[PDB]
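Here is the structure we will look at, set down as structure tokens.
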Amino acid sequence: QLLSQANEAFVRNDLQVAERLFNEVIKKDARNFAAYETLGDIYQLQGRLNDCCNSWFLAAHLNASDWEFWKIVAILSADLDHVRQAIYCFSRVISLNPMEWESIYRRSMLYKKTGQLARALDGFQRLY
DNA sequence: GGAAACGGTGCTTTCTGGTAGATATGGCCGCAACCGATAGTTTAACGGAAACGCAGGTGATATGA
């Protein structure tokens, strides 16, 4: 009922009311992905990117099946210097589907920045 | 009323040999240090156990499909 009312308010562009209703559920469960599927949109549009990335990452630990999205979670985590989290997100991208080859390259930049090259080398051989 | 002549031996002196510490040089023995190597975390990421959810052996109530 709360999730329907919050998503209805989101469709009405009543984003603060939508947030207040999603917060009634998030207060009971901080990992409630069913709220973040649209509350994350509110947080991204309002520039709350620090809270937005965490809303994706902590809930997606459980809700990992939207696998293409882990690339976006990894990218934003790296832009915010949450580098462990960025590598952990790219791991799920590659573990769920290796064919997202640009993700191997992007992850290899994190490896280049910190000297973690032994993980990049076999990956670049596969890319080549 | 005393000083000058010089015999007594007490007290002292170098020539030396003794006592015996000292060390330039020497040869063992083993401490100070380095590059070396074995063992250490904890996690990439997915191989594993324990943890996890739906079936099938009956029955069969409704009224729609």
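Per Swiss-Prot, chain A residues shown: 130-257, in order.
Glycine residues also receive a Cβ, built from the backbone N, Cα and C atoms like all the rest.
Features as listed in Swiss-Prot:
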MUTAGEN   A:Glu148 to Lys  In PCF1-17; increases RNA polymerase III gene transcription
MUTAGEN   A:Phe162 to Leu  In PCF1-12; increases RNA polymerase III gene transcription
MUTAGEN   A:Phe162 to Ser  In PCF1-139; increases RNA polymerase III gene transcription
MUTAGEN   A:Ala164 to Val  In PCF1-19; increases RNA polymerase III gene transcription
MUTAGEN   A:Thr167 to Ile  In PCF1-2; increases RNA polymerase III gene transcription due to an increase in the recruitment of BRF1 to TFIIIC-DNA. No effect on affinity of TFIIIC for DNA
MUTAGEN   A:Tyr172 to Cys  In PCF1-11; increases RNA polymerase III gene transcription
MUTAGEN   A:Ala188 to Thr  In PCF1-23; increases RNA polymerase III gene transcription
MUTAGEN   A:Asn192 to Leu  In PCF1-138; increases RNA polymerase III gene transcription
MUTAGEN   A:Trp199 to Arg  In PCF1-15; increases RNA polymerase III gene transcription
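The structure, with features from Swiss-Prot marked on it.
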residue	record	DSSP (3 states)
A:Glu148	mutagenesis position	helix
A:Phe162	mutagenesis position	helix
A:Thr167	mutagenesis position	helix
A:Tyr172	mutagenesis position	helix
A:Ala188	mutagenesis position	helix
A:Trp199	mutagenesis position	helix
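For A:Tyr172 (mutagenesis position), the nearest neighbour among the mutagenesis positions A:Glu148, A:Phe162, A:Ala164, judged by Cα separation, is A:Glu148. Among the mutagenesis positions listed here, namely A:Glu148, A:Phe162, A:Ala164, A:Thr167, A:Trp199, A:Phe162 has its C-alpha nearest to that of A:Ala188 (mutagenesis position). Its Cβ taken as reference, A:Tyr172 (mutagenesis position) is surrounded by 21 other Cβ atoms within 10 Å in the chains shown. With the fewest other C-beta atoms within 10 Å around its C-beta, A:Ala188 stands out among the mutagenesis positions A:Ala164, A:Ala188. With A:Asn192 (mutagenesis position) as the anchor, the candidate mutagenesis positions are A:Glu148, A:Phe162, A:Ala164, A:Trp199, and the one with the nearest CA is A:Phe162. A straight line from the CA of A:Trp199 (mutagenesis position) to the CA of A:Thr167 (mutagenesis position) spans 16 Å. Counting Cβ atoms from all protein chains shown, A:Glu148 (mutagenesis position) has 20 others lying within 10 Å of its own Cβ.
Across the mutagenesis positions listed here (A:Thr167, A:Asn192), the residue whose Cβ sits among the most other Cβ atoms within 10 Å is A:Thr167. Burial estimate for the mutagenesis positions (A:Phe162, A:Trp199): highest at A:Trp199, by number of other CB atoms within 10 Å.
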